[PDB]
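Input: a single structure, listed below in structure tokens.
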Amino acid sequence: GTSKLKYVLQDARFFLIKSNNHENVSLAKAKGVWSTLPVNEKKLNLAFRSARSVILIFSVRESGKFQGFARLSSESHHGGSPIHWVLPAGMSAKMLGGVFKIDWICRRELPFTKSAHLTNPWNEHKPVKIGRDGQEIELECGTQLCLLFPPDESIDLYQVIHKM
Ligand SMILES: Cc1nc2cnccc2c(=O)[nH]1
């Protein structure tokens, strides 16, 4: 069902995550972590303290799809075991040092063709698939985008509701 999902998404904030490669999203799915550039790390930390749920919606460049979405369960933290991200050119491990813990809400794909009717007011009302890494998605657009994903029956949202 979709009712617990709607409860998790109620008054959430939503951010677009754009990865150049599939390997980093697969690591994030396996380890429940994500790291981003400092300019976005600061925005996510502010958002984490400001809202019941902060949702990251992931898309791999050139894939034509979103790969899933997840909820921040912590602010960024430093000093843990290094995650072996595949680092894009011009991006170093020191730049991705801040690690957020995330709980996946959906690990299934959504092709851009299914989200063509959704535009993001915070990016000039361009289709929601369009945006730089870290682009915030307005509440209604983001909620409808997350509801478009096929249900992920492997996930039990009871545990993430308790974290709100
Ligand atoms: C973990 C990580 N991977 C990426 C891959 N491509 C572009 C940006 C990123 C990023 O901010 N973080």
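Count begins at 1; order follows the chain as displayed.
Header entry for method reads X-ray crystallography, 1.7 Å.
Including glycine, each Cβ sits where the backbone N, Cα and C put it.
The feature RNA binding site is assigned by Swiss-Prot to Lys18, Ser19, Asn20, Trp34, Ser35, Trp85, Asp133. Annotation for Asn20 (RNA binding site): same-chain Cβ neighbours under 8 Å, separated by at least 6 residues, are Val60, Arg61, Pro88.
Marked as domain 'YTH' by Swiss-Prot on the basis of sequence analysis: 12-149.
Experimental mutagenesis is annotated in Swiss-Prot for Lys18 to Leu (Swiss-Prot position 361), with the remark: Does not affect ability to influence alternative splice site selection. For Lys18 (mutagenesis position), the Cβ neighbour count at a 10 Å cut-off comes to 16, with all displayed protein chains included.
Long-range neighbours of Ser19 (mutagenesis position) (same chain, six or more residues apart, CB within less than 8 Å of its CB): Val25, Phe58, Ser59, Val60, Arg61, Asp133. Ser19 to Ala (Swiss-Prot position 362) appears in Swiss-Prot as a published mutagenesis result, with the remark: Does not affect ability to influence alternative splice site selection.
Annotation note: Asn24 (mutagenesis position) sits in a helical segment as assigned by DSSP. Within the same chain, the residues at least 6 positions away from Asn24 (mutagenesis position) whose Cβ sits under 8 Å from its Cβ are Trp85, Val86, listed in sequence order. While the structure shown retains the original residue, Swiss-Prot records the mutagenesis experiment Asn24 to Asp (Swiss-Prot position 367) with this note: Abolished binding to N6-methyladenosine (m6A)-containing RNAs.
Sequence-distant contacts of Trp34 (mutagenesis position), defined as residues of its own chain at least six apart whose C-beta falls under 8 angstroms from its C-beta, comprise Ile17, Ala28, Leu56, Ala70, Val99, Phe100, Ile102. In Swiss-Prot, the entry for mutagenesis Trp34 to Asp (Swiss-Prot position 377) states: Abolishes RNA-binding and ability to influence alternative splice site selection. The structure shown retains the original residue.
Listed in Swiss-Prot as a mutagenesis experiment, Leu37 to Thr (Swiss-Prot position 380) is described as follows: Reduced binding to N6-methyladenosine (m6A)-containing RNAs. Take the CB of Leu37 (mutagenesis position) and look out to 10 A: across all protein chains shown you find 13 other CB atoms.
According to DSSP, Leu44 (mutagenesis position) is assigned to a helical segment. For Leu44 (mutagenesis position), other Cβ atoms within 10 Å of its Cβ number 22. Record note (Swiss-Prot), mutagenesis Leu44 to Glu (Swiss-Prot position 387): Does not affect ability to influence alternative splice site selection. The unchanged residue is displayed.
Within the same chain, residues at least 6 positions away in sequence whose Cβ sits under 8 Å from that of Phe66 (mutagenesis position) are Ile57, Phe58, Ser59, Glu109, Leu110, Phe112, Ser115, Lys129, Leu145, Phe149. Record note (Swiss-Prot) on the mutagenesis of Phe66 to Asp (Swiss-Prot position 409): Abolishes RNA-binding and ability to influence alternative splice site selection.
Annotation for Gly68 (mutagenesis position): same-chain Cβ neighbours under 8 Å, separated by at least 6 residues, are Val25, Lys29, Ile57, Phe58, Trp104, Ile105, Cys106, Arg107, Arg108, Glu109, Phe149, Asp152. In this structure, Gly68 (mutagenesis position) is part of a beta strand by DSSP. Swiss-Prot gives this note for the published mutagenesis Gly68 to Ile (Swiss-Prot position 411): Abolishes RNA-binding and ability to influence alternative splice site selection.
Taking the Cβ of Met95 (mutagenesis position) as centre and 10 Å as the limit, one finds 15 other Cβ atoms among all the protein chains shown. The mutagenesis experiment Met95 to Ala (Swiss-Prot position 438) is recorded by Swiss-Prot, whose note states: Reduced binding to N6-methyladenosine (m6A)-containing RNAs.
Secondary structure at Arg132 (mutagenesis position), as computed by DSSP, is coil. For the mutagenesis result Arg132 to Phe (Swiss-Prot position 475), the note given in Swiss-Prot is Reduced binding affinity for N6-methyladenosine (m6A)-containing RNAs by 9-fold.
The mutagenesis experiment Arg132 to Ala (Swiss-Prot position 475) is recorded by Swiss-Prot, whose note states: Reduced binding affinity for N6-methyladenosine (m6A)-containing RNAs by 100-fold. In the structure as shown, the Cβ atom of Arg132 (mutagenesis position) sits within 10 Å of 9 other Cβ atoms.
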Those recorded positions in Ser35, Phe66, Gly68, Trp85, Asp133 whose CB falls under 6 A of ligand 1, listed in sequence order: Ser35, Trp85, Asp133
Number of other Cβ atoms within 10 Å of the Cβ of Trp85 (RNA binding site) across all protein chains: 18
Residues flanking the RNA site, with Cβ no more than 8 Å from the Cβ centroid of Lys18, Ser19, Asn20, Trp34, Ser35, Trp85, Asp133 and excluding those residues themselves: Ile17, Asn24, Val25, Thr36, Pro88, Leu96
Pairwise CA distance, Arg132 (mutagenesis position) versus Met95 (mutagenesis position), rounded so that it is a whole Å: 17
Cβ neighbour count (within 10 Å, all chains shown) around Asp133 (RNA binding site): 16
Proximal but sequence-remote residues of the same chain as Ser35 (RNA binding site) (Cβ under 8 Å, at least 6 apart): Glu41, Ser76, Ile83, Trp85, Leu96, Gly97, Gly98, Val99, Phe100
